[PDB]
Amino acid sequence: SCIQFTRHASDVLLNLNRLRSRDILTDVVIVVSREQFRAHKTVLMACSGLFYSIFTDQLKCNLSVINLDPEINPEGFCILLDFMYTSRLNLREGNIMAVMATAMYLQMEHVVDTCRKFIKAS
Amino acid sequence: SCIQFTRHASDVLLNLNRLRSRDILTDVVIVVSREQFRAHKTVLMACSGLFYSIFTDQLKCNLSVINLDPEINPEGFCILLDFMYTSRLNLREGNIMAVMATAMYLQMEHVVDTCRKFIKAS
Amino acid sequence: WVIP
Amino acid sequence: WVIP
Ligand SMILES: O=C1Cc2cc(Nc3cc(Cl)ncc3Cl)ccc2N1
Ligand SMILES: O=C1Cc2cc(Nc3cc(Cl)ncc3Cl)ccc2N1
Ligand SMILES: [Cl-]
Ligand SMILES: [Cl-]
């Protein structure tokens, strides 16, 4: 018999993104080629099957630095990190291939699905 | 020119609640009278003006244990902690006064607003 | 607020 | 997915 506040989840995500932009309580650096991205482990786990597997591992859960596969494009990662914290995906003709490949690697099934749909249309 | 995934914020919050239920990456214990509640600092900050103030403080941001004011009722806190992680508020005749008082202390303005509306109706 |  |  609960009541529900419709905007609560969106407002929580917006505040988590504000913490990220101000580098507050970020507890991991994701290294993609030369590029470094600071984030919250919990948000990464909540969005990605790959980060979920990494941070539930008894040894890896304690690492402050995670290095991604050298094939991963920093721009593709950046677009996906922004999606994790906002629900908004900057999908463009020039980045769609790098975004799909990064989403497949990160195990973000809904992003993979929209990328496949957009590629099929063109 | 982004696209948006409608269910993303709700799905993120659902996964954060799954991490909480399994005690994964929880980094703080909130003590309310005898009762202890494990949580994620970032989620507490995203939902509460009080926890936002506490964990942005250069000294308090590093505490693993936070003790609330002895006037705070553990059940009222538990109902509010569940709301933070789910968007669902278990508001009942027998708990509404304790929920409103706890929400005022935690600075959760939307919960305070619905409590005042429900009290006014009765 | 809604009835979920 | 929608146009926000
Ligand atoms: O496409 C995806 C997105 C995703 C997220 C998570 N993260 C969780 C899943 C569960 Cl059940 N509890 C807690 C968490 Cl943080 C796992 C796999 C995938 N695949
Ligand atoms: O009723 C409320 C809920 C709430 C949440 C937060 N938390 C933040 C606010 C900002 Cl601007 N950036 C980041 C965070 Cl985590 C502060 C005050 C209040 N009052
Ligand atoms: Cl996804
Ligand atoms: Cl609120």
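We number chain B the same way Swiss-Prot does; the residues here are 7-128, in that order.
In case you wondered, yes, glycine gets a Cβ from its N, Cα and C as well.
As recorded in Swiss-Prot, the features of this protein are as follows:
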| type | residues | note |
| --- | --- | --- |
| DOMAIN | B:32-99 | domain 'BTB' |
| MUTAGEN | B:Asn21 to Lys | Abolishes interaction with NCOR2 and HDAC2, no effect on interaction with CTBP1 and transcriptional autoinhibition; when associated with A-116 and 376-Q--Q-379 |
| MUTAGEN | B:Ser59 to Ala | Abolished ubiquitination by the SCF(FBXL17) complex |
| MUTAGEN | B:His116 to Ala | Abolishes interaction with NCOR2 and HDAC2, no effect on interaction with CTBP1 and transcriptional autoinhibition; when associated with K-21 and 376-Q--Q-379 |
* Asked: What are the DSSP helix/strand/coil residue counts across the domain 'BTB' (B:32-99)?
  -> 30 helix, 15 strand, 23 coil
* Could you tell me which of the mutagenesis positions B:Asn21, B:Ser59, B:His116 sit with their CB under 8 A from some CB of chain A, listed in sequence order (or 'none')? => B:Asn21, B:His116
* Structure fact -> B:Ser59 (mutagenesis position) to B:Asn21 (mutagenesis position), Cα to Cα, whole Å, comes out at 25
* **Cβ neighbour count within 10 Å of B:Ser59 (mutagenesis position)** => 12
* Given B:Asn21 (mutagenesis position) and B:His116 (mutagenesis position), what distance in Å do their CA atoms have, once rounded to a whole number? -> 23
* To do: Measure from each Cβ of the mutagenesis positions B:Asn21, B:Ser59, B:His116 to the atoms of ligand 4 and list the residues where some distance is under 6 Å.
  => B:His116
* Could you check which of the mutagenesis positions B:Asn21, B:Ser59, B:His116 have their CB within less than 6 A of ligand 1? => B:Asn21
* Asked: Near B:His116 (mutagenesis position), which residues of its chain come within a Cβ-Cβ distance under 8 Å, counting only those 6 or more away in sequence?
  -> none
* Going through the mutagenesis positions B:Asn21, B:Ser59, B:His116 in sequence order, which have a CB under 6 Å from an atom of ligand 3? -> none
